[PDB]
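J.: Sharing a structure, written as C-alpha coordinates. Questions coming.
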Amino acid sequence: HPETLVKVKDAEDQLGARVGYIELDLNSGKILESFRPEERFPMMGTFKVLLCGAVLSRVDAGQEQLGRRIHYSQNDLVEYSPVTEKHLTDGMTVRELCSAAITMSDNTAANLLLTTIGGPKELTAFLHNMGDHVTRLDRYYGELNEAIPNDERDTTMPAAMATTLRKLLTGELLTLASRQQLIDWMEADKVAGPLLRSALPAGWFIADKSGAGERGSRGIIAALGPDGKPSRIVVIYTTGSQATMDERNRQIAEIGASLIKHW
(Lines of atoms letter the chains of each structure in order from A and count residues from 1; the text may use other names and numbers.)
(Lines give C-alpha, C1' and ligand atoms only; values in the text may rest on other atoms or scores of the structure.)
Protein backbone atom coordinates (compact mmCIF):
# COMPACT_ATOMS: atom_id res chain seq x y z
CA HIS A 1 0.00 0.00 0.00
CA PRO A 2 2.49 2.59 -1.21
CA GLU A 3 0.27 5.69 -0.91
CA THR A 4 -0.89 4.64 2.55
CA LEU A 5 2.68 4.10 3.75
CA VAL A 6 3.53 7.54 2.39
CA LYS A 7 0.72 8.92 4.56
CA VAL A 8 1.80 6.92 7.66
CA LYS A 9 5.34 8.30 7.36
CA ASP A 10 3.91 11.78 6.77
CA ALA A 11 1.93 11.39 9.99
CA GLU A 12 5.19 10.70 11.84
CA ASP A 13 6.65 13.88 10.37
CA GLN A 14 3.61 15.99 11.14
CA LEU A 15 3.31 14.70 14.69
CA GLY A 16 7.03 14.46 15.43
CA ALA A 17 6.25 11.02 16.82
CA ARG A 18 6.24 7.28 16.16
CA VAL A 19 3.28 5.77 14.34
CA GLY A 20 2.61 2.03 14.27
CA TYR A 21 0.30 0.60 11.66
CA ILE A 22 -0.98 -2.68 10.37
CA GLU A 23 -3.59 -3.99 7.96
CA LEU A 24 -4.55 -7.62 8.45
CA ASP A 25 -6.80 -9.73 6.21
CA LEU A 26 -9.69 -10.78 8.46
CA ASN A 27 -10.27 -14.12 6.74
CA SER A 28 -6.71 -15.35 6.27
CA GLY A 29 -4.77 -13.40 8.89
CA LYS A 30 -2.16 -12.30 6.34
CA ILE A 31 -0.42 -8.99 6.92
CA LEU A 32 -1.41 -6.77 4.01
CA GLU A 33 0.76 -3.83 5.05
CA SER A 34 2.60 -2.60 8.13
CA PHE A 35 4.81 0.06 9.66
CA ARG A 36 6.70 -0.50 12.94
CA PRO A 37 4.67 -3.73 13.42
CA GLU A 38 6.92 -5.04 16.20
CA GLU A 39 7.54 -1.89 18.20
CA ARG A 40 5.76 -1.30 21.50
CA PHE A 41 3.13 1.42 21.95
CA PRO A 42 0.89 2.28 24.90
CA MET A 43 -2.37 0.35 24.39
CA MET A 44 -4.46 2.90 26.22
CA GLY A 45 -8.11 1.88 26.30
CA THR A 46 -7.83 -0.37 23.26
CA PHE A 47 -7.19 -3.13 25.84
CA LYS A 48 -10.83 -2.90 26.86
CA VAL A 49 -11.80 -5.11 23.90
CA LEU A 50 -9.33 -7.77 25.08
CA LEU A 51 -10.70 -7.42 28.60
CA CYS A 52 -14.24 -8.10 27.45
CA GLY A 53 -12.94 -11.02 25.38
CA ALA A 54 -11.62 -12.51 28.61
CA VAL A 55 -14.96 -11.84 30.32
CA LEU A 56 -16.81 -13.56 27.48
CA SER A 57 -14.50 -16.59 27.79
CA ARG A 58 -15.72 -16.89 31.39
CA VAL A 59 -19.33 -16.52 30.19
CA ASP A 60 -18.76 -19.28 27.62
CA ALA A 61 -17.41 -21.49 30.41
CA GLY A 62 -20.50 -20.90 32.55
CA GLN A 63 -18.50 -19.08 35.21
CA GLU A 64 -19.84 -15.64 34.39
CA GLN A 65 -23.29 -14.33 33.49
CA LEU A 66 -23.80 -11.30 31.26
CA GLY A 67 -26.89 -10.51 33.35
CA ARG A 68 -25.08 -10.63 36.69
CA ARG A 69 -25.39 -7.33 38.54
CA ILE A 70 -22.36 -5.73 40.13
CA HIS A 71 -22.68 -3.17 42.90
CA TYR A 72 -19.90 -0.69 43.55
CA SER A 73 -19.44 2.54 45.47
CA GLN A 74 -18.04 6.06 45.23
CA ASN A 75 -14.55 4.93 46.11
CA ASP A 76 -14.56 2.64 43.08
CA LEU A 77 -15.07 5.56 40.69
CA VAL A 78 -11.95 6.71 38.88
CA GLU A 79 -11.32 9.50 36.36
CA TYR A 80 -13.64 9.36 33.29
CA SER A 81 -16.56 7.14 34.22
CA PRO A 82 -19.44 8.64 32.22
CA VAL A 83 -21.67 5.57 32.53
CA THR A 84 -20.66 3.99 35.82
CA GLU A 85 -20.93 7.25 37.77
CA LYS A 86 -24.68 7.13 37.11
CA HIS A 87 -25.34 3.73 38.68
CA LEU A 88 -23.91 3.87 42.19
CA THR A 89 -27.28 2.85 43.64
CA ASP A 90 -28.53 0.39 41.02
CA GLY A 91 -25.22 -1.11 39.99
CA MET A 92 -24.63 -2.45 36.49
CA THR A 93 -24.72 -5.84 34.79
CA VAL A 94 -21.62 -7.42 33.33
CA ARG A 95 -23.14 -6.82 29.88
CA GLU A 96 -23.72 -3.13 30.67
CA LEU A 97 -20.18 -2.81 32.00
CA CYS A 98 -18.65 -4.24 28.84
CA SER A 99 -20.87 -1.97 26.76
CA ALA A 100 -19.66 1.01 28.81
CA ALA A 101 -16.02 -0.04 28.69
CA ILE A 102 -16.00 -0.59 24.93
CA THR A 103 -18.50 1.96 23.55
CA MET A 104 -17.74 4.82 25.95
CA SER A 105 -14.25 3.74 27.17
CA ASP A 106 -15.55 4.01 30.77
CA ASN A 107 -12.59 3.49 33.13
CA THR A 108 -14.43 2.33 36.24
CA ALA A 109 -16.26 -0.20 34.06
CA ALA A 110 -12.88 -1.55 32.95
CA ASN A 111 -11.65 -1.75 36.57
CA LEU A 112 -14.77 -3.61 37.72
CA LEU A 113 -14.45 -6.05 34.85
CA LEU A 114 -10.74 -6.53 35.54
CA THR A 115 -11.67 -7.57 39.07
CA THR A 116 -14.10 -10.20 37.74
CA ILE A 117 -11.33 -11.89 35.74
CA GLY A 118 -8.70 -11.72 38.47
CA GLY A 119 -6.94 -8.51 37.50
CA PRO A 120 -4.29 -7.32 35.01
CA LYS A 121 -2.06 -10.35 35.61
CA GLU A 122 -4.94 -12.66 34.70
CA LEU A 123 -5.72 -10.67 31.57
CA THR A 124 -2.10 -10.89 30.55
CA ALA A 125 -2.06 -14.65 31.29
CA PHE A 126 -5.20 -15.02 29.12
CA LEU A 127 -3.39 -13.26 26.27
CA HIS A 128 -0.26 -15.35 26.73
CA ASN A 129 -2.39 -18.50 26.61
CA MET A 130 -3.94 -17.55 23.25
CA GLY A 131 -0.48 -17.01 21.76
CA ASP A 132 0.14 -13.32 22.42
CA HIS A 133 3.43 -13.16 24.33
CA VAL A 134 3.75 -9.41 23.85
CA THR A 135 0.58 -7.60 24.90
CA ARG A 136 0.56 -6.82 28.61
CA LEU A 137 -1.85 -5.10 30.93
CA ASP A 138 -0.19 -4.18 34.22
CA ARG A 139 -2.33 -1.59 35.95
CA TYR A 140 -5.84 -0.74 36.99
CA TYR A 141 -7.02 2.77 36.28
CA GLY A 142 -6.22 4.97 39.25
CA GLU A 143 -2.83 3.41 40.04
CA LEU A 144 0.12 5.77 40.53
CA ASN A 145 1.58 7.25 37.33
CA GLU A 146 5.34 7.15 37.87
CA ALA A 147 6.73 8.08 34.46
CA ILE A 148 9.34 5.53 33.37
CA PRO A 149 11.32 6.15 30.19
CA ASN A 150 10.31 3.68 27.50
CA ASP A 151 7.67 2.30 29.86
CA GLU A 152 6.65 -1.20 28.75
CA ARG A 153 3.69 -1.41 31.13
CA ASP A 154 0.27 -1.51 29.44
CA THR A 155 1.72 -1.89 25.95
CA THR A 156 1.20 -3.89 22.81
CA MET A 157 2.73 -4.07 19.33
CA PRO A 158 0.62 -3.36 16.26
CA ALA A 159 1.09 -6.86 14.83
CA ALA A 160 0.37 -8.58 18.16
CA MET A 161 -2.77 -6.52 18.76
CA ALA A 162 -4.04 -7.11 15.21
CA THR A 163 -3.49 -10.87 15.43
CA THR A 164 -5.06 -11.03 18.88
CA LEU A 165 -8.10 -9.03 17.77
CA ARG A 166 -8.54 -11.36 14.79
CA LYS A 167 -8.39 -14.40 17.06
CA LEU A 168 -11.00 -12.93 19.40
CA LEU A 169 -13.40 -11.90 16.63
CA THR A 170 -13.10 -14.91 14.32
CA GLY A 171 -11.22 -17.68 16.09
CA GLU A 172 -12.58 -20.63 18.04
CA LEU A 173 -11.47 -19.14 21.38
CA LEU A 174 -14.90 -17.59 21.94
CA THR A 175 -18.26 -19.11 21.04
CA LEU A 176 -20.13 -17.67 18.07
CA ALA A 177 -22.49 -15.88 20.46
CA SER A 178 -19.58 -14.28 22.27
CA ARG A 179 -17.73 -13.35 19.05
CA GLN A 180 -20.88 -11.67 17.80
CA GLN A 181 -21.40 -9.85 21.09
CA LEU A 182 -17.83 -8.58 21.14
CA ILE A 183 -17.97 -7.18 17.61
CA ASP A 184 -21.48 -5.79 18.26
CA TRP A 185 -20.11 -3.78 21.18
CA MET A 186 -17.30 -2.48 18.97
CA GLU A 187 -19.74 -1.61 16.20
CA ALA A 188 -21.63 0.50 18.77
CA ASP A 189 -18.50 2.50 19.69
CA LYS A 190 -19.56 6.10 20.51
CA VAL A 191 -16.31 7.97 21.06
CA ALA A 192 -14.27 7.18 17.93
CA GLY A 193 -16.00 9.59 15.52
CA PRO A 194 -12.96 11.68 14.49
CA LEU A 195 -10.76 8.67 13.74
CA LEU A 196 -11.41 5.99 11.09
CA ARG A 197 -15.18 6.61 11.16
CA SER A 198 -14.69 10.12 9.79
CA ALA A 199 -13.18 8.66 6.60
CA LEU A 200 -15.68 5.86 6.20
CA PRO A 201 -18.07 5.98 3.23
CA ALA A 202 -21.77 5.26 3.76
CA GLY A 203 -22.64 1.57 3.63
CA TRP A 204 -19.35 0.43 5.15
CA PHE A 205 -19.19 -1.67 8.31
CA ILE A 206 -16.92 -0.65 11.17
CA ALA A 207 -16.41 -2.06 14.63
CA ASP A 208 -13.70 -0.29 16.57
CA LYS A 209 -12.19 0.84 19.85
CA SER A 210 -10.27 4.05 20.43
CA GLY A 211 -7.64 4.98 22.98
CA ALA A 212 -6.02 8.14 24.31
CA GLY A 213 -3.19 8.74 26.76
CA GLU A 214 -0.59 11.16 28.04
CA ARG A 215 2.60 11.87 26.12
CA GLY A 216 0.63 12.24 22.86
CA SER A 217 -0.74 8.71 22.82
CA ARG A 218 -3.68 8.04 20.52
CA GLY A 219 -4.85 4.92 18.76
CA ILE A 220 -7.54 2.73 17.31
CA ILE A 221 -8.20 -0.94 16.59
CA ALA A 222 -10.89 -1.82 14.07
CA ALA A 223 -12.56 -4.44 11.95
CA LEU A 224 -14.05 -2.82 8.87
CA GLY A 225 -15.07 -3.29 5.27
CA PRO A 226 -17.41 -2.26 2.45
CA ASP A 227 -20.98 -3.45 1.84
CA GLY A 228 -21.89 -3.87 5.50
CA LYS A 229 -19.30 -6.56 6.22
CA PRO A 230 -15.87 -6.44 7.88
CA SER A 231 -13.02 -7.92 5.84
CA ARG A 232 -9.94 -6.29 7.36
CA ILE A 233 -8.38 -5.49 10.71
CA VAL A 234 -6.63 -2.14 11.07
CA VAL A 235 -4.52 -1.11 14.07
CA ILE A 236 -3.00 2.37 14.37
CA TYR A 237 -1.02 3.68 17.36
CA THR A 238 0.95 6.82 17.95
CA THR A 239 2.83 8.09 20.97
CA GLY A 240 5.34 10.81 21.81
CA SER A 241 3.73 13.73 20.00
CA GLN A 242 3.42 17.16 21.47
CA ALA A 243 0.49 17.87 19.13
CA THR A 244 -3.09 18.49 20.22
CA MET A 245 -5.63 15.67 20.16
CA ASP A 246 -7.22 17.28 17.07
CA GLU A 247 -3.95 16.96 15.23
CA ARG A 248 -3.47 13.32 16.26
CA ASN A 249 -7.10 12.59 15.31
CA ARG A 250 -6.62 14.19 11.91
CA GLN A 251 -3.50 12.16 11.09
CA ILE A 252 -5.32 8.93 11.95
CA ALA A 253 -8.34 10.02 9.89
CA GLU A 254 -6.08 10.81 6.92
CA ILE A 255 -4.43 7.38 7.20
CA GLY A 256 -7.96 6.00 7.16
CA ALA A 257 -8.84 8.01 4.06
CA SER A 258 -5.83 6.53 2.27
CA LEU A 259 -6.78 3.02 3.48
CA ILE A 260 -10.28 3.43 2.06
CA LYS A 261 -9.20 5.03 -1.20
CA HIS A 262 -6.76 2.19 -1.88
CA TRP A 263 -8.88 -0.57 -0.37
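We number chain A the same way Swiss-Prot does; the residues here are 24-286, in that order.
For all residues, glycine too, the Cβ spot is worked out from N, Cα and C.
Okay, these came from Swiss-Prot:
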- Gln37 to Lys: In TEM-2, TEM-3, TEM-8, TEM-16 and TEM-24 (VARIANT)
- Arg162 to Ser: In TEM-5, TEM-8 and TEM-24 (VARIANT)
- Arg162 to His: In TEM-6 and TEM-16 (VARIANT)
- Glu166: active site, proton acceptor (ACT_SITE)
- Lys232, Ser233, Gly234: substrate binding site (BINDING)
- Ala235 to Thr: In TEM-5 and TEM-24 (VARIANT)
- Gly236 to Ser: In TEM-3, TEM-4 and TEM-8 (VARIANT)
- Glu237 to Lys: In TEM-5 and TEM-24 (VARIANT)
J.: Fewest other Cβ atoms within 10 Å: which of the recorded positions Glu166, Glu237 wins that one? Let me know.
T.: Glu237
J.: Cα-Cα separation of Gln37 (variant position) and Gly234 (substrate binding site), in Å?
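T.: Just about 20 Å between their Cα atoms.
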J.: Using C-alpha atoms only, work out the spacing between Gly234 (substrate binding site) and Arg162 (variant position) and round it to an integer in Å.
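T.: Cα of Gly234 (substrate binding site) to Cα of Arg162 (variant position) measures 15 Å after rounding.
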J.: Round to a whole number and give the Cα-to-Cα distance in Å for the pair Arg162 (variant position) and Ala235 (variant position).
T.: 16
J.: Applying the rule Cβ within 8 Å of the centroid of the Cβ atoms of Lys232, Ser233, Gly234, what extra residues of the same chain belong around the substrate site?
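T.: Here the nearby residues are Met67, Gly68, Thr69, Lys71, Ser128, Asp212, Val214, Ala215, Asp231, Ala235, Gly242, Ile243, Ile244.
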J.: Helix, strand or coil: which one is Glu237 (variant position) in, per DSSP?
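T.: DSSP call for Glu237 (variant position): coil, neither helix nor strand.
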J.: According to DSSP, which of helix, strand or coil covers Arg162 (variant position)?
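T.: The three-state answer is coil.
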J.: In sequence order, which residues at least six apart in the same chain have a CB under 8 Å from the CB of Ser233 (substrate binding site)?
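T.: Sequence-distant Cβ neighbours: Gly68, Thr69, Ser128, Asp212, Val214, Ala215, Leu218, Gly242, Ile243.
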J.: About how far apart, in whole Å, are the alpha carbons (Cα) of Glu237 (variant position) and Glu166 (active site, proton acceptor)?
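T.: That comes out at 14 Å between the alpha carbons.
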J.: If you draw a 10 Å sphere on the Cβ of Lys232 (substrate binding site), how many other Cβ atoms land inside?
T.: 27
J.: To the nearest Å, how far is the Cα of the residue listed as 'active site, proton acceptor' from the Cα of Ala235 (variant position)?
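T.: Distance (Cα to Cα, whole Å): 17 Å.
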J.: Give me the long-range Cβ neighbours of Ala235 (variant position): same chain, 6+ apart, Cβ under 8 Å, in sequence order.
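T.: When sequence neighbours closer than 6 are ignored, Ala235 (variant position) has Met67, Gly68, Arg241, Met268 within Cβ distance under 8 Å.
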J.: Since the record lists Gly234, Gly236 as recorded positions, which of them has the fewest other Cβ atoms within 10 Å of its Cβ?
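T.: Ranked by other Cβ atoms within 10 Å, the recorded positions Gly234, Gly236 bottom out at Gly236.
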